[PDB]
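Sharing a structure below in C-alpha coordinates format, with a few things to ask.
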Amino acid sequence: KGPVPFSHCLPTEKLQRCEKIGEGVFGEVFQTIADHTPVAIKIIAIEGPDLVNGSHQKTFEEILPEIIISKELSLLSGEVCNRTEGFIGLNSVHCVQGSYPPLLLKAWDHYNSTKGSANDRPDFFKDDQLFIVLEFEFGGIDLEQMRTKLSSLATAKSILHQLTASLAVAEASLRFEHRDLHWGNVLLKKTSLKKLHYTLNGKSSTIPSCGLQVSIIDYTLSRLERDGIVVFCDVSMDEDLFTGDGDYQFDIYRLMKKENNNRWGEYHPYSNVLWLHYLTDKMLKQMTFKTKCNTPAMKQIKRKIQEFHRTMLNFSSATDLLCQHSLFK
Ligand SMILES: CN1CCNC(=O)c2cccc(c2)-c2cnn3ccc(nc23)NCC1
Ligand code: NA
(Lines of atoms letter the chains of each structure in order from A and count residues from 1; the text may use other names and numbers.)
(Lines give C-alpha, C1' and ligand atoms only; values in the text may rest on other atoms or scores of the structure.)
(Ligands and ions follow the chains in the order given, each with its own letter.)
Protein backbone atom coordinates (compact mmCIF):
# COMPACT_ATOMS: atom_id res chain seq x y z
CA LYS A 1 0.00 0.00 0.00
CA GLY A 2 2.99 2.30 -0.83
CA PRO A 3 6.00 2.47 -3.23
CA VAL A 4 8.30 -0.58 -3.73
CA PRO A 5 12.08 -0.76 -4.29
CA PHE A 6 13.25 -1.22 -7.78
CA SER A 7 14.19 -4.81 -6.88
CA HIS A 8 10.48 -5.70 -6.61
CA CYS A 9 9.83 -5.52 -10.35
CA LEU A 10 13.43 -5.87 -11.48
CA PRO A 11 14.94 -8.73 -9.39
CA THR A 12 18.65 -9.22 -10.02
CA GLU A 13 18.55 -11.60 -13.01
CA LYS A 14 15.96 -9.49 -14.76
CA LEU A 15 18.00 -6.30 -14.11
CA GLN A 16 21.19 -7.98 -15.30
CA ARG A 17 19.50 -8.72 -18.67
CA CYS A 18 18.19 -5.18 -19.29
CA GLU A 19 19.33 -3.52 -22.52
CA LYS A 20 18.21 -0.02 -23.43
CA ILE A 21 16.01 0.10 -26.54
CA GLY A 22 14.69 3.64 -26.73
CA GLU A 23 14.08 6.98 -25.05
CA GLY A 24 12.18 10.25 -25.07
CA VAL A 25 11.76 13.37 -22.93
CA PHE A 26 9.47 11.20 -20.73
CA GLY A 27 12.24 8.77 -19.70
CA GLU A 28 13.69 5.46 -20.78
CA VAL A 29 12.66 2.09 -22.32
CA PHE A 30 14.55 -1.13 -21.67
CA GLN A 31 14.11 -4.68 -22.95
CA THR A 32 14.70 -7.62 -20.67
CA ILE A 33 13.72 -11.33 -20.32
CA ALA A 34 11.82 -13.37 -17.72
CA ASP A 35 10.47 -16.96 -18.15
CA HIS A 36 12.22 -17.10 -21.56
CA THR A 37 10.04 -14.22 -22.78
CA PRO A 38 11.08 -10.69 -23.76
CA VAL A 39 9.41 -7.72 -22.15
CA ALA A 40 9.67 -3.90 -22.46
CA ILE A 41 10.06 -1.72 -19.39
CA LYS A 42 9.06 1.97 -19.53
CA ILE A 43 10.42 4.02 -16.62
CA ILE A 44 9.10 7.55 -15.86
CA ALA A 45 10.28 9.77 -13.00
CA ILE A 46 7.37 11.45 -11.13
CA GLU A 47 6.59 13.97 -8.43
CA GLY A 48 10.09 15.46 -7.97
CA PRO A 49 11.44 18.99 -8.45
CA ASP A 50 14.38 18.33 -10.80
CA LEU A 51 14.17 18.95 -14.52
CA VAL A 52 14.61 15.65 -16.36
CA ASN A 53 15.68 15.84 -20.00
CA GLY A 54 14.87 19.58 -19.84
CA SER A 55 11.22 19.21 -18.71
CA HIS A 56 9.34 19.10 -15.40
CA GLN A 57 8.35 15.72 -14.03
CA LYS A 58 4.71 14.73 -14.18
CA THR A 59 2.72 14.40 -10.97
CA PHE A 60 0.90 11.18 -10.09
CA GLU A 61 -2.36 12.76 -11.29
CA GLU A 62 -0.73 13.65 -14.63
CA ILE A 63 0.66 10.12 -15.25
CA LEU A 64 -2.59 8.35 -14.34
CA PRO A 65 -4.21 8.77 -17.78
CA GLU A 66 -1.39 6.87 -19.54
CA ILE A 67 -1.67 4.07 -16.93
CA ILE A 68 -5.50 3.82 -17.25
CA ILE A 69 -5.41 3.85 -21.04
CA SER A 70 -2.62 1.28 -21.23
CA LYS A 71 -4.78 -1.13 -19.13
CA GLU A 72 -8.01 -0.52 -21.10
CA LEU A 73 -6.35 -1.06 -24.49
CA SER A 74 -4.54 -4.19 -23.27
CA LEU A 75 -7.84 -5.64 -22.05
CA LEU A 76 -9.29 -5.48 -25.59
CA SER A 77 -7.36 -8.72 -26.36
CA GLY A 78 -9.64 -10.62 -24.05
CA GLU A 79 -13.00 -9.02 -24.82
CA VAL A 80 -15.81 -10.44 -26.99
CA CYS A 81 -17.93 -7.82 -28.85
CA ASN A 82 -14.97 -5.45 -29.42
CA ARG A 83 -11.75 -7.49 -29.50
CA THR A 84 -8.29 -6.73 -30.88
CA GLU A 85 -4.64 -7.66 -30.13
CA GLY A 86 -3.42 -4.59 -32.05
CA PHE A 87 -2.46 -2.55 -29.01
CA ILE A 88 0.39 -3.70 -26.69
CA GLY A 89 -0.12 -6.01 -23.77
CA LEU A 90 0.34 -4.56 -20.27
CA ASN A 91 1.82 -6.99 -17.74
CA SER A 92 2.13 -4.77 -14.62
CA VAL A 93 2.48 -1.26 -13.26
CA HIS A 94 4.37 -0.25 -10.10
CA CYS A 95 5.30 2.87 -8.21
CA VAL A 96 8.93 2.46 -7.24
CA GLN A 97 11.08 4.56 -4.91
CA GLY A 98 14.90 4.78 -5.06
CA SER A 99 17.94 6.06 -6.87
CA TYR A 100 18.44 4.74 -10.45
CA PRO A 101 19.84 1.22 -10.36
CA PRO A 102 23.55 1.01 -11.30
CA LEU A 103 22.76 -1.89 -13.68
CA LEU A 104 20.27 0.30 -15.59
CA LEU A 105 22.89 3.12 -15.73
CA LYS A 106 25.25 0.53 -17.26
CA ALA A 107 22.64 -0.27 -19.96
CA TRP A 108 22.05 3.50 -20.45
CA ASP A 109 25.76 4.10 -20.97
CA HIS A 110 26.08 1.28 -23.52
CA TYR A 111 23.25 2.84 -25.60
CA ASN A 112 24.82 6.32 -25.34
CA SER A 113 28.17 4.90 -26.57
CA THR A 114 26.69 3.07 -29.53
CA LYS A 115 23.53 4.97 -30.65
CA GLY A 116 23.90 8.26 -28.76
CA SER A 117 21.37 9.83 -26.43
CA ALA A 118 19.53 13.14 -26.25
CA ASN A 119 18.73 12.48 -22.53
CA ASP A 120 20.53 13.34 -19.31
CA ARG A 121 22.35 10.38 -17.79
CA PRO A 122 19.86 9.44 -15.05
CA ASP A 123 22.33 9.33 -12.19
CA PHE A 124 21.16 12.43 -10.23
CA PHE A 125 18.08 10.94 -8.51
CA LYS A 126 18.05 10.54 -4.70
CA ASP A 127 16.82 7.54 -2.68
CA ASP A 128 13.37 9.21 -2.13
CA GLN A 129 12.72 9.64 -5.88
CA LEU A 130 9.46 8.13 -7.20
CA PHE A 131 9.06 6.48 -10.61
CA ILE A 132 6.30 4.66 -12.48
CA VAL A 133 7.59 1.41 -13.98
CA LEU A 134 5.31 -0.09 -16.69
CA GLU A 135 6.07 -3.59 -17.92
CA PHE A 136 4.67 -4.39 -21.40
CA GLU A 137 4.72 -7.18 -23.93
CA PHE A 138 7.75 -6.81 -26.24
CA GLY A 139 6.22 -5.62 -29.55
CA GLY A 140 9.20 -5.74 -31.92
CA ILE A 141 10.80 -2.81 -33.74
CA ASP A 142 9.22 0.50 -34.77
CA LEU A 143 8.07 1.33 -38.33
CA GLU A 144 10.56 4.21 -38.63
CA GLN A 145 13.52 1.92 -37.90
CA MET A 146 12.06 -0.55 -40.44
CA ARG A 147 12.09 2.14 -43.20
CA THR A 148 14.31 0.02 -45.53
CA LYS A 149 13.48 -3.41 -44.19
CA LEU A 150 10.02 -4.41 -45.41
CA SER A 151 9.33 -6.75 -48.30
CA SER A 152 6.82 -4.89 -50.55
CA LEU A 153 3.75 -2.65 -50.55
CA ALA A 154 1.69 -5.79 -49.83
CA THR A 155 3.23 -5.63 -46.33
CA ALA A 156 2.28 -1.92 -46.15
CA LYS A 157 -1.36 -2.84 -46.94
CA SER A 158 -1.44 -5.39 -44.10
CA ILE A 159 0.08 -2.81 -41.68
CA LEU A 160 -2.52 -0.17 -42.60
CA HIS A 161 -5.35 -2.68 -42.36
CA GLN A 162 -4.16 -3.86 -38.90
CA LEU A 163 -3.86 -0.26 -37.64
CA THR A 164 -7.30 0.72 -38.98
CA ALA A 165 -9.00 -2.36 -37.45
CA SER A 166 -7.33 -1.75 -34.04
CA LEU A 167 -8.36 1.89 -33.95
CA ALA A 168 -11.94 1.01 -35.04
CA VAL A 169 -12.33 -1.57 -32.26
CA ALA A 170 -11.06 1.00 -29.71
CA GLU A 171 -13.42 3.66 -31.14
CA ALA A 172 -16.40 1.29 -30.76
CA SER A 173 -15.49 0.11 -27.22
CA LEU A 174 -13.90 3.17 -25.61
CA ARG A 175 -14.42 6.25 -27.84
CA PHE A 176 -10.63 6.16 -28.24
CA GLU A 177 -8.31 8.62 -29.99
CA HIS A 178 -4.59 7.86 -30.00
CA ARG A 179 -3.59 11.45 -30.87
CA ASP A 180 0.13 10.83 -31.48
CA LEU A 181 0.43 7.87 -33.84
CA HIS A 182 3.69 8.85 -35.52
CA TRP A 183 5.75 6.05 -37.08
CA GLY A 184 7.87 5.66 -33.98
CA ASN A 185 4.69 4.40 -32.20
CA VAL A 186 3.85 1.53 -34.60
CA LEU A 187 5.71 -1.67 -33.72
CA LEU A 188 6.31 -4.71 -35.95
CA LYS A 189 7.05 -8.29 -34.91
CA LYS A 190 7.18 -11.56 -36.84
CA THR A 191 4.18 -13.93 -36.62
CA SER A 192 3.73 -17.48 -37.94
CA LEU A 193 -0.03 -16.74 -38.20
CA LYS A 194 -1.28 -16.31 -41.80
CA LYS A 195 -4.21 -14.24 -40.65
CA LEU A 196 -5.05 -12.12 -37.61
CA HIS A 197 -8.50 -11.92 -36.06
CA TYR A 198 -10.56 -9.03 -34.69
CA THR A 199 -14.23 -8.47 -33.64
CA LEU A 200 -15.99 -5.10 -34.17
CA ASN A 201 -19.44 -4.69 -32.56
CA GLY A 202 -19.91 -8.47 -32.54
CA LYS A 203 -18.82 -9.06 -36.17
CA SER A 204 -15.53 -10.96 -36.53
CA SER A 205 -13.19 -10.88 -39.54
CA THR A 206 -9.58 -11.55 -40.49
CA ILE A 207 -6.60 -9.67 -41.91
CA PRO A 208 -3.78 -11.38 -43.89
CA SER A 209 -0.66 -10.79 -41.79
CA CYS A 210 2.07 -10.87 -44.45
CA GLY A 211 4.06 -12.43 -41.60
CA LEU A 212 3.92 -9.36 -39.28
CA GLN A 213 1.85 -8.41 -36.26
CA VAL A 214 1.42 -4.70 -35.57
CA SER A 215 1.28 -3.19 -32.04
CA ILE A 216 0.26 0.46 -31.34
CA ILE A 217 2.14 1.97 -28.35
CA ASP A 218 2.52 5.26 -26.34
CA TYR A 219 -0.66 6.60 -24.84
CA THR A 220 0.70 9.82 -23.37
CA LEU A 221 -1.56 12.07 -25.54
CA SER A 222 -4.46 9.61 -25.87
CA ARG A 223 -8.13 9.97 -24.99
CA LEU A 224 -10.96 7.55 -24.15
CA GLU A 225 -14.04 7.34 -21.98
CA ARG A 226 -16.23 4.87 -20.10
CA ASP A 227 -19.76 5.71 -18.81
CA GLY A 228 -19.16 9.40 -19.58
CA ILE A 229 -15.94 9.65 -17.59
CA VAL A 230 -13.26 11.03 -19.95
CA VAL A 231 -9.54 10.29 -19.52
CA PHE A 232 -7.23 12.46 -21.60
CA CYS A 233 -4.26 14.86 -21.79
CA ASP A 234 -5.32 18.52 -21.89
CA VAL A 235 -2.90 20.13 -24.34
CA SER A 236 -5.09 23.25 -24.85
CA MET A 237 -2.39 25.60 -23.45
CA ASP A 238 0.67 23.78 -24.83
CA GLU A 239 2.48 26.09 -27.25
CA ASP A 240 5.30 23.90 -28.60
CA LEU A 241 3.09 20.95 -29.65
CA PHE A 242 1.56 23.07 -32.45
CA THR A 243 4.64 24.87 -33.79
CA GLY A 244 6.63 21.98 -35.32
CA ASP A 245 7.89 21.87 -38.93
CA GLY A 246 9.77 19.59 -41.37
CA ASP A 247 7.39 16.60 -41.37
CA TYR A 248 3.66 16.05 -41.99
CA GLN A 249 3.62 14.78 -38.39
CA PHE A 250 3.69 18.34 -37.08
CA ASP A 251 0.78 19.39 -39.29
CA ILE A 252 -1.34 16.57 -37.74
CA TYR A 253 -1.15 18.29 -34.32
CA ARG A 254 -2.43 21.56 -35.90
CA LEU A 255 -5.12 19.69 -37.87
CA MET A 256 -6.36 17.93 -34.71
CA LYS A 257 -6.64 21.30 -32.96
CA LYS A 258 -8.62 22.66 -35.90
CA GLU A 259 -10.97 19.63 -35.85
CA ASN A 260 -11.68 19.84 -32.07
CA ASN A 261 -11.64 23.65 -31.64
CA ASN A 262 -8.94 23.20 -29.00
CA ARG A 263 -11.36 21.22 -26.72
CA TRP A 264 -9.43 17.98 -26.01
CA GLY A 265 -12.02 16.46 -23.73
CA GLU A 266 -14.43 16.01 -26.64
CA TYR A 267 -14.57 12.93 -28.84
CA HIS A 268 -13.33 13.55 -32.44
CA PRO A 269 -12.52 10.21 -33.98
CA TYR A 270 -11.46 12.09 -37.14
CA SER A 271 -8.10 12.43 -35.36
CA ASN A 272 -7.59 8.68 -35.94
CA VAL A 273 -8.23 9.25 -39.68
CA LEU A 274 -5.67 12.08 -39.71
CA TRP A 275 -3.01 9.78 -38.18
CA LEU A 276 -3.81 6.95 -40.57
CA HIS A 277 -3.41 9.49 -43.45
CA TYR A 278 -0.04 10.47 -42.07
CA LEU A 279 0.96 6.76 -41.87
CA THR A 280 -0.30 6.08 -45.42
CA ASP A 281 1.74 9.07 -46.60
CA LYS A 282 4.89 7.59 -44.93
CA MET A 283 4.22 4.23 -46.65
CA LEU A 284 4.14 5.90 -50.07
CA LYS A 285 6.81 8.58 -49.65
CA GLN A 286 9.45 7.55 -47.06
CA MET A 287 9.31 3.77 -46.75
CA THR A 288 11.36 1.90 -49.34
CA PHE A 289 10.76 -1.73 -50.12
CA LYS A 290 13.05 -4.58 -50.97
CA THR A 291 10.82 -5.61 -53.96
CA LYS A 292 9.02 -2.94 -55.96
CA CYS A 293 5.66 -3.48 -57.68
CA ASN A 294 7.10 -5.16 -60.77
CA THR A 295 3.94 -7.40 -61.37
CA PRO A 296 0.15 -6.88 -62.06
CA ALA A 297 -1.44 -8.04 -58.81
CA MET A 298 1.21 -5.82 -57.02
CA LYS A 299 0.76 -2.80 -59.22
CA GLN A 300 -2.98 -3.05 -58.28
CA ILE A 301 -2.09 -3.06 -54.56
CA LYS A 302 0.00 0.10 -55.14
CA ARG A 303 -2.85 1.88 -56.97
CA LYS A 304 -5.26 0.94 -54.19
CA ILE A 305 -3.00 2.38 -51.48
CA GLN A 306 -2.64 5.54 -53.62
CA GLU A 307 -6.46 5.70 -53.86
CA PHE A 308 -6.68 5.24 -50.03
CA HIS A 309 -4.30 8.20 -49.60
CA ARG A 310 -6.38 10.54 -51.73
CA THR A 311 -9.88 9.50 -50.44
CA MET A 312 -9.46 8.60 -46.74
CA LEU A 313 -9.69 12.18 -45.39
CA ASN A 314 -13.38 12.06 -46.48
CA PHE A 315 -14.17 9.44 -43.82
CA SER A 316 -15.30 10.28 -40.28
CA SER A 317 -13.49 7.65 -38.16
CA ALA A 318 -11.32 4.50 -38.36
CA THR A 319 -14.65 2.59 -37.98
CA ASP A 320 -16.02 4.32 -41.17
CA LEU A 321 -12.73 3.51 -43.00
CA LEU A 322 -12.75 -0.18 -41.99
CA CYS A 323 -16.41 -0.79 -42.76
CA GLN A 324 -16.74 1.33 -45.93
CA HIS A 325 -13.37 1.84 -47.67
CA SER A 326 -12.71 -0.20 -50.82
CA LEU A 327 -9.08 -0.96 -49.75
CA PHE A 328 -10.45 -3.39 -47.12
CA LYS A 329 -12.87 -5.28 -49.36
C1 LIG B 1 10.96 5.02 -27.00
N2 LIG B 1 9.73 4.22 -27.36
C3 LIG B 1 8.61 5.10 -27.63
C4 LIG B 1 7.79 5.32 -26.37
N5 LIG B 1 7.47 4.04 -25.73
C6 LIG B 1 6.28 3.70 -25.27
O7 LIG B 1 5.42 4.53 -24.98
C8 LIG B 1 6.01 2.24 -25.08
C9 LIG B 1 4.84 1.87 -24.44
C10 LIG B 1 4.50 0.53 -24.33
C11 LIG B 1 5.33 -0.45 -24.83
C12 LIG B 1 6.50 -0.09 -25.50
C13 LIG B 1 6.84 1.25 -25.60
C14 LIG B 1 7.29 -1.13 -26.18
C15 LIG B 1 7.00 -2.51 -26.27
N16 LIG B 1 7.82 -3.21 -27.08
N17 LIG B 1 8.67 -2.25 -27.54
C18 LIG B 1 9.60 -2.40 -28.51
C19 LIG B 1 10.32 -1.32 -28.94
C20 LIG B 1 10.13 -0.08 -28.32
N21 LIG B 1 9.16 0.12 -27.40
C22 LIG B 1 8.43 -0.96 -27.02
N23 LIG B 1 10.93 0.98 -28.61
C24 LIG B 1 10.93 2.26 -27.91
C25 LIG B 1 9.93 3.21 -28.38
NA1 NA C 1 -1.04 -7.11 -28.18
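In order, the residues displayed for chain A correspond to 470-798 in Swiss-Prot numbering, which applies throughout.
Here the Cβ of each residue, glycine as well, is placed from N, Cα and C on the backbone.
What Swiss-Prot lists as domain 'Protein kinase' is 484-798. What Swiss-Prot records for 490-498, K511, 606-611, 649-654, 687-689 is ATP binding site. Quoted from Swiss-Prot, the note attached to the mutagenesis of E492 to A states: Markedly reduced affinity for histone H3 and reduced histone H3 phosphorylation. One mutagenesis experiment named in Swiss-Prot is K511 to A, and its note says Strongly reduced enzyme activity. The active site, proton acceptor annotation in Swiss-Prot covers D649, and the record cites sequence analysis as its basis. The mutagenesis experiment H651 to A is recorded by Swiss-Prot, whose note states: Strongly reduced enzyme activity, markedly reduced affinity for histone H3. For the mutagenesis experiment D707 to L, the note given by Swiss-Prot reads: Markedly reduced affinity for histone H3 and reduced histone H3 phosphorylation. A mutagenesis experiment is reported in Swiss-Prot for this position, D709 to N, and the note states: Markedly reduced affinity for histone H3 and reduced histone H3 phosphorylation. In Swiss-Prot, the entry for mutagenesis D716 to L states: Markedly reduced histone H3 phosphorylation. The structure shown retains the original residue.
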Cβ under 6 Å from ligand 1: which of the recorded positions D649, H651, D709, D716 qualify?
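With ligand 1 as the reference and 6 Å as the Cβ limit, the list is empty: none.
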Out of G608, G653, which of the binding-site residues has the smallest number of neighbouring Cβ atoms within 10 Å?
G653
May I ask which residues of the same chain, at least 6 positions away in sequence, place their Cβ under 8 angstroms from the Cβ of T689 (ATP binding site)?
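Those within reach of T689 (ATP binding site), by Cβ under 8 Å and sequence separation of 6 or more, are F495, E535, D649, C702.
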For the recorded positions listed here (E492, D649, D707, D709, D716), which one has the lowest count of neighbouring CB atoms within 10 Å of its own CB?
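The recorded positions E492, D649, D707, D709, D716 were compared, and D709 has the fewest Cβ atoms within 10 Å.
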Do you know offhand how many angstrom separate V498 (ATP binding site) and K511 (mutagenesis position) by C-alpha?
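Here the two Cα atoms are 5 Å apart.
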Measure from the Cα of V494 (ATP binding site) to the Cα of every one of the mutagenesis positions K511, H651, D707, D716, then give the nearest.
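Looking at Cα distances from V494 (ATP binding site), the smallest one goes to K511.
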CA-CA, which of the recorded positions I490, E492, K511, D709, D716 lies nearest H651 (mutagenesis position)?
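So, spelling it out, the nearest of the recorded positions is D716.
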List the same-chain residues at least 6 positions away in sequence whose Cβ sits under 8 Å from the Cβ of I490 (ATP binding site), in sequence order, or say none.
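Within the chain, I490 (ATP binding site) has Cβ neighbours under 8 Å at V498, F499, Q500, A509, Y580.
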Please tell me which one of the recorded positions listed here (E492, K511, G608, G653, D716) sits closest to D709 (mutagenesis position), measuring Cα to Cα?
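Closest recorded candidate to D709 (mutagenesis position) by Cα: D716.
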Quick one: of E492, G608, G653, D707, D716, which recorded positions lie within 10 angstroms of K511 (mutagenesis position), measuring between C-alpha atoms? Sequence order, please.
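Near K511 (mutagenesis position), where near means Cα within 10 Å, the recorded positions are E492.
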Check the Cα-Cα distances from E492 (mutagenesis position) to the recorded positions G608, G653, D707 and tell me which is shortest.
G653
